[PDB]
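Data first, discussion second: the structure below is written as structure tokens.
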Amino acid sequence: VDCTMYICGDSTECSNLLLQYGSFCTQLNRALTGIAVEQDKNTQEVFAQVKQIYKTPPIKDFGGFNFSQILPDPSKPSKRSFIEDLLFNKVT
Amino acid sequence: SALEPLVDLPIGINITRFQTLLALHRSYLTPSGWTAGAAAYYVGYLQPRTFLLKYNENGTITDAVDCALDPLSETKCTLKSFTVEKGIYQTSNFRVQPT
Ligand SMILES: *[C@@H]1O[C@H](CO)[C@@H](O[C@@H]2O[C@H](CO)[C@@H](O)[C@H](O)[C@H]2NC(C)=O)[C@H](O)[C@H]1NC(C)=O
Ligand SMILES: *[C@@H]1O[C@H](CO)[C@@H](O[C@@H]2O[C@H](CO)[C@@H](O)[C@H](O)[C@H]2NC(C)=O)[C@H](O)[C@H]1NC(C)=O
């Protein structure tokens, strides 16, 4: 969020005064950036713990355990389990 | 080049224009004399700009950096450092302006 533009819409009359509050404009960006930087660290450590990208063999005999729901859908342009797409519907 | 203030004087006048001064002389009969030697100099106009000033242990400023010089120079003014670590930094925003 750009403090200067948010507080003072595109107008120097207000922009001048904002200079008198000092870092309040900037340090917010530092706070927000502080959030948004680590927001990818979250997704970093949660999802990528894996050194290499595995992929299942072409043929599945697991002993009768049918994973074709959870495995990536080869046909969807974005390869995603049949289940995952249910989620992407339910959330907006 | 670091320039110390010589004298801070009460002038109180606006100066909008000027010219330099010269030292010439007279010569005597040869095939009056003027324009001793050659003369050339450099002139440039000032302008408000934000510089980051790096003093030395003895206060001798070496590195100065303008913030508005290029989109690269404006980020170094955000980190205040002359060393810029490998990565992405967010320089001041830009706006499209009305025609
Ligand atoms: C795993 O399950 C999927 C669906 O849950 C099976 O795919 C179905 O196979 C039948 C044939 O028996 C077809 O009539 C259906 O149209 C298929 N559905 C889908 C969505 O493709 C699959 O055969 C099962 N495989 C194993 C090894 O259990
Ligand atoms: C600086 O000196 C200039 C004179 O050169 C003054 O500026 C003039 O201001 C009038 C308006 O009052 C304009 O019509 C002129 O065109 C200006 N001069 C030029 C050369 O453009 C000015 O008054 C002086 N500074 C201050 C602070 O008064």
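Here Swiss-Prot sets the residue numbers for chain B, with the shown residues being 221-251, 256-323 in order.
Quick reminder: no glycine exception, Cβ is built from N, Cα and C everywhere.
Listed in Swiss-Prot:
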{"type": "VARIANT", "residues": "B:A222 to V", "note": "In strain: 20A.EU1"}
{"type": "MUTAGEN", "residues": "B:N234 to Q", "note": "Increased resistance to neutralizing antibodies"}
{"type": "VARIANT", "residues": "B:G257 to S", "note": "In strain: Omicron/BA.2.75"}
Fill in the blank from the handout: The answer for which recorded positions (B:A222, B:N234, B:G257) have a CB under 6 A from ligand 2 is B:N234
Fill in the blank from the handout: Note: in the chain of B:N234 (mutagenesis position), residues six or more apart in sequence with C-beta under 8 angstroms of its C-beta are none
Handout entry: Those residues of the chain, 6+ apart, with a Cβ under 8 Å from that of B:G257 (variant position)
Key = B:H245, B:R246, B:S247, B:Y248, B:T250
Problem - Under 8 Å by Cβ from B:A222 (variant position), same chain, sequence gap 6 or more - result: B:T284, B:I285
